[PDB]
Amino acid sequence: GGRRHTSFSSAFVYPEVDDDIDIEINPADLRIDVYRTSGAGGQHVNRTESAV
RNA sequence: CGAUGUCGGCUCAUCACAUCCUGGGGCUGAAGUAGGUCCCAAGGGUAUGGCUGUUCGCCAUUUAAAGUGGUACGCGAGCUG
Ligand SMILES: [Mg+2]
Ligand SMILES: [Mg+2]
Ligand SMILES: [Mg+2]
Ligand SMILES: [Mg+2]
């Protein structure tokens, strides 16, 4: 029993065009701190500053 | 290898200067206050705690600053385990 329907539709547009991705992995930043581990491998792992 | 005992903490330190603070200066994108940077300088000073066995670290609250390291990563014929 066809009656007047008031239906809608959306049309969103966007370019989506880029080539610029910056991780900023420049080592002027990124302070590095080295320390030793908890220690389970005897005398060696407590002496080696392995963690970072 | 017919013995050179090991991290951390406590204690006691001592020297180096690539100096965290105080002192003396240059330069400044230094008006002033407050900072940045570099040079000279080691005389003295150079946190208390929550969490972890932890050094470190994170966090809270300060302080003029809560320096970086060597010293069997100082110290078990001194201690803890
Ligand atoms: Mg000034
Ligand atoms: Mg304590
Ligand atoms: Mg602490
Ligand atoms: Mg000891």
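Chain A is numbered as in Swiss-Prot; shown residues: 210-261, in order.
Heads up, header says this was done by electron microscopy, 3.2 Å.
Yeah, the Cβs are placed from backbone N, Cα and C, and that goes for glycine too.
For the natural variant A:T246 to A, the note given in Swiss-Prot is In strain: BL21 and MRE-600; increased termination efficiency. In Swiss-Prot, a published mutagenesis experiment is listed as A:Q252 to E, annotated Loss of methylation. No longer allows ArfA to rescue stalled ribosomes. In Swiss-Prot, the entry for mutagenesis A:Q252 to A states: No change in complex formation with TnaC-stalled 70S ribosomes. The structure shown retains the original residue.
Across the fold, the C-alpha of A:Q252 (mutagenesis position) and the C-alpha of A:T246 (variant position) stand 12 Å from each other.
According to its DSSP assignment, A:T246 (variant position) is coil.
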